[PDB]
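**Student:** Mind looking over this structure? Questions follow.
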Amino acid sequence: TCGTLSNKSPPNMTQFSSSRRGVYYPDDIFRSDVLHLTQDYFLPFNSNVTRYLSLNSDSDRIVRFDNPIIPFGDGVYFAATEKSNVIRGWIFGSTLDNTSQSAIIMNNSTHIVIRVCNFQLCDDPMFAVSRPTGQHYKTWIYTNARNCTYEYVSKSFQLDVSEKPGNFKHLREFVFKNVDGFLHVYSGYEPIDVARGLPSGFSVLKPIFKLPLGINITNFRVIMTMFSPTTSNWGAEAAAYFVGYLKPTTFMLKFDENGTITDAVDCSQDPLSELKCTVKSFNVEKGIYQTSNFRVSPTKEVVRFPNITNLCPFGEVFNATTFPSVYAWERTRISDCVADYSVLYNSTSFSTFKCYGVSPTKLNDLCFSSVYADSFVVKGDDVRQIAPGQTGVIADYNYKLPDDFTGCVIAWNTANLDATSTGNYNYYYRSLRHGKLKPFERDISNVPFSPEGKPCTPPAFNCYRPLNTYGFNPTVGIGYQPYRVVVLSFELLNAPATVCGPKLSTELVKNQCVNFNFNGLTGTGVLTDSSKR
Amino acid sequence: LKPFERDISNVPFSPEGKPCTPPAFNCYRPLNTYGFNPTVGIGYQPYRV
Amino acid sequence: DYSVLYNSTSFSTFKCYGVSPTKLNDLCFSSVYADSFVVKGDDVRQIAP
Amino acid sequence: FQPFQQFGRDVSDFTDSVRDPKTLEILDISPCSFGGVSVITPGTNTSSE
Amino acid sequence: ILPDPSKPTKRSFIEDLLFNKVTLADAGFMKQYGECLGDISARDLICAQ
Amino acid sequence: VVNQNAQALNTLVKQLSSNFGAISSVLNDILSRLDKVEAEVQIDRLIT
Amino acid sequence: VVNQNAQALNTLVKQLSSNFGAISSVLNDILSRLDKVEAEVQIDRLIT
Ligand SMILES: *[C@@H]1O[C@H](CO)[C@@H](O[C@@H]2O[C@H](CO)[C@@H](O)[C@H](O)[C@H]2NC(C)=O)[C@H](O)[C@H]1NC(C)=O
Ligand SMILES: *[C@@H]1O[C@H](CO)[C@@H](O)[C@H](O)[C@H]1NC(C)=O
Ligand SMILES: *[C@@H]1O[C@H](CO)[C@@H](O)[C@H](O)[C@H]1NC(C)=O
Ligand SMILES: *[C@@H]1O[C@H](CO)[C@@H](O)[C@H](O)[C@H]1NC(C)=O
Ligand SMILES: *[C@@H]1O[C@H](CO)[C@@H](O)[C@H](O)[C@H]1NC(C)=O
Ligand SMILES: *[C@@H]1O[C@H](CO)[C@@H](O)[C@H](O)[C@H]1NC(C)=O
Ligand SMILES: *[C@@H]1O[C@H](CO)[C@@H](O)[C@H](O)[C@H]1NC(C)=O
Ligand SMILES: *[C@@H]1O[C@H](CO)[C@@H](O)[C@H](O)[C@H]1NC(C)=O
Ligand SMILES: *[C@@H]1O[C@H](CO)[C@@H](O)[C@H](O)[C@H]1NC(C)=O
Ligand SMILES: *[C@@H]1O[C@H](CO)[C@@H](O)[C@H](O)[C@H]1NC(C)=O
Ligand SMILES: *[C@@H]1O[C@H](CO)[C@@H](O)[C@H](O)[C@H]1NC(C)=O
């Protein structure tokens, strides 16, 4: 079961400054008595933070109890300030539904509890606690937890209720990051005596947890208590929390002899901060100094690809009824299409997908001036030979890749097609030749071969047919089974894009520093109109 | 997926962004079985990792 | 001359160290030794430095 | 050392100390030939002293 | 060799010859902010710098 | 003296067109085309 | 002054005997023995 709420005001979103607030240890490396300048997701100094509240009015006629779904960026700075231990925990997740796993972190009445499950969350996830002396009553957090793949519980402790009125006495600060499947939690605690906002001040947050959760965290919201003296008419009181977003920025950190951070400069904050970071030092002598740009970093990205929508015919190219024999491999142009390889994932799994001069997962966001696909079948044992600098009966006499090859070699097993016995098309390879082929050279000649440089008029001694059949019976072992191969050869010239990856494309942004990607040519800079022809 | 993330969701998948209730056109079960019959070729055999 | 073998046997592995397989056809060697044994197809990965 | 620290390094990343994992005693590591050494010689071909 | 009050330049006459006789590679520091975003022919080693 | 110092800066910009044994002289071209696992090998050749 | 300039040239020619982390100090010995796909990695170490 769950509690319910009504007369609930929307969040007001009043904003405050993270005045030097919320520094944390960027990595696990122990450093002592050094200055470290580093790029990471940090909360910038004097960044905005959005406040959320829990307050009854003079009466329940109207109430704030802010538990919206809050987006999670590259990370979150979170600060709770409170007196009566109102903010108990968080739910981190994607959908925050039983349709996907969520992490619940609870500073529960006596234990920290971390659980990852498909949760049926309550509509307003909360604790219920009996106000005067009750350390607990009920937990309207979730109805069900169907597939719990992680759990952690911390050792027993006690919480004071601290129900007295007035100024907030506690400030609890957190940073959340989700990297390589770990949720990192950093935290710190500060005594405070304040009525509104975050107090100004430097904070360093120590690492509390690495949680091997593996969740897709994109949203979170807080779990808070509501209070009652009579286990009825629960009400909200006495807390606010502030959320700020980490942004990729350069900080310079000062490490003590004990390796604690004790000062930091946000290099983007002031000209004096850029100076301090430039001279790698917190104190600077009188002078004029050249200063390295930490002022401006790109945030927007402009991605602009030709508006050709037709998908490439890889289904047609790959699922042909029969392929060429490797001695007679066929070359085809691929053009005016989007090379989405993911269309194949439902149909064919590739035993080989090796790319040269291009990485196979940048391949999804390049564009190419031309693409050629060479198609043939070989033994699975021979797919080794389809690479630059290989040697053997295929590389020597059937199909040679150039040393300067750029492209991808793709192969998959097709014993279910090319090794069927059902009237099957035969596959051949050239076994004998007087010399090695040149790269992308072909030799479809079928004149009888003699080791001697002589005509045959076969049958004769020292005369042989140059082409061997492959033994693609269904009985043969996988080395002898057929593999289809296509070799895609690319070129990335200063010429119009002919094939492109599936990237969506965005409006131009001009006179601002941005990341950009034009036809896969990607960098950062300012875009303007130009006089160029 | 991002590195070392997991997705055990099993909602029906539409290529369209819009949801479906199956059986329906343009939506599918997201998960497929491996055909680990004892007959299958060595590429199709199970490997533990 | 390894081409003598191309009609008899296809090699699942032909991996060379300090010499490239193509230049192999026009080197000469001060000496050669051949070490011969049978292993699992699964074990062949282990015969490398 | 800090209670969980296993080794220490100077500003050159010279590992100058290590925690013995059995004793938890902290050991200093010195370089094997600390400081300068220099040899006075008259010429060879006048004395080998 | 003294300055001349009848001239805008506060150089001497000789000094005006000397300052005309040496030619600066950029004709002066003021390659100003707007000036490198020029025509295709307006590419310039100073803008590349 | 003017010519020597002008020339030295001109050779210094032109040195940015060297490959130094990277697949490209152009940094964006490497970062466009290769993944960090193997871009960083090429970027280190340009940096050094 | 004579000795210093002699010794500077003698050390320069002897520095051609260094491998610089290539498989060989001898350029012909790389080109003899490795394909262009992978000789170039060795040649670049000698060049640099
Ligand atoms: C291209 O065609 C020529 C002519 O057929 C081939 O030349 C033959 O090469 C072998 C070995 O080098 C000789 O034994 C033959 O006598 C040559 N033929 C003639 C007519 O001279 C050549 O090998 C083919 N391939 C390439 C890559 O050039
Ligand atoms: C709430 O919102 C109103 C605007 O609708 C604003 O004027 C007011 O100051 C806010 N008060 C609080 C306590 O957030
Ligand atoms: C949010 O940040 C910008 C600049 O950091 C600032 O101008 C703005 O005033 C902030 N928000 C509020 C409500 O002040
Ligand atoms: C998730 O919860 C809702 C609410 O009852 C329910 O209708 C739905 O069936 C649940 N998910 C699944 C997979 O059943
Ligand atoms: C939460 O706190 C209650 C009250 O002390 C305790 O009984 C319970 O064990 C805690 N949670 C879990 C999962 O144990
Ligand atoms: C999740 O739990 C249900 C039982 O409630 C089970 O049927 C389902 O297979 C589980 N899913 C996974 C991925 O374990
Ligand atoms: C380092 O920590 C110890 C124990 O907390 C303390 O005695 C010492 O003064 C600290 N040193 C510095 C420089 O903070
Ligand atoms: C190849 O295409 C035909 C018709 O489009 C289809 O019937 C067949 O199932 C396809 N084969 C594969 C392996 O996808
Ligand atoms: C994916 O393959 C399955 C068969 O395994 C088929 O039923 C389904 O229609 C295919 N869908 C697409 C989009 O290719
Ligand atoms: C090549 O092998 C075939 C059998 O596959 C055999 O008939 C032929 O005589 C052999 N020729 C040579 C020159 O080895
Ligand atoms: C084992 O390790 C412990 C603690 O690290 C230490 O006290 C002990 O002397 C070591 N050796 C033996 C034989 O116990």
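Note that chain F is numbered according to Swiss-Prot, with residues 951-998 shown in order.
Cβ atoms are placed via backbone N, Cα and C, with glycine included.
Quick paste from Swiss-Prot:
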VARIANT   F:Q954 to H  In strain: Omicron/BA.1, Omicron/BA.2, Omicron/BA.2.12.1, Omicron/BA.2.75, Omicron/BA.4, Omicron/BA.5, Omicron/BQ.1.1, Omicron/XBB.1.5, Omicron/EG.5.1
VARIANT   F:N969 to K  In strain: Omicron/BA.1, Omicron/BA.2, Omicron/BA.2.12.1, Omicron/BA.2.75, Omicron/BA.4, Omicron/BA.5, Omicron/BQ.1.1, Omicron/XBB.1.5, Omicron/EG.5.1
VARIANT   F:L981 to F  In strain: Omicron/BA.1
VARIANT   F:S982 to A  In strain: Alpha/B.1.1.7
**Student:** Taking the Cβ of F:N969 (variant position) as centre, how many other Cβ atoms lie within 10 Å?
**Tutor:** 13
**Student:** What's the number of neighbouring CB atoms sitting within 10 A of the CB on F:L981 (variant position)?
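**Tutor:** F:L981 (variant position): 18 neighbouring Cβ atoms within 10 Å.
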**Student:** For the variant positions F:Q954, F:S982, which one has its C-beta crowded by the most other C-beta atoms within 10 angstroms?
**Tutor:** F:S982
**Student:** Give the distance between the Cα atoms of F:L981 (variant position) and F:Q954 (variant position), rounded to the nearest whole Å.
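**Tutor:** Cα of F:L981 (variant position) to Cα of F:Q954 (variant position) measures 35 Å after rounding.
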**Student:** Taking only the Cα atoms, work out how far F:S982 (variant position) lies from F:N969 (variant position), in Å, as a whole number.
**Tutor:** 16
**Student:** Do you know offhand how many angstrom separate F:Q954 (variant position) and F:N969 (variant position) by C-alpha?
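**Tutor:** Cα of F:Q954 (variant position) to Cα of F:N969 (variant position) measures 25 Å after rounding.
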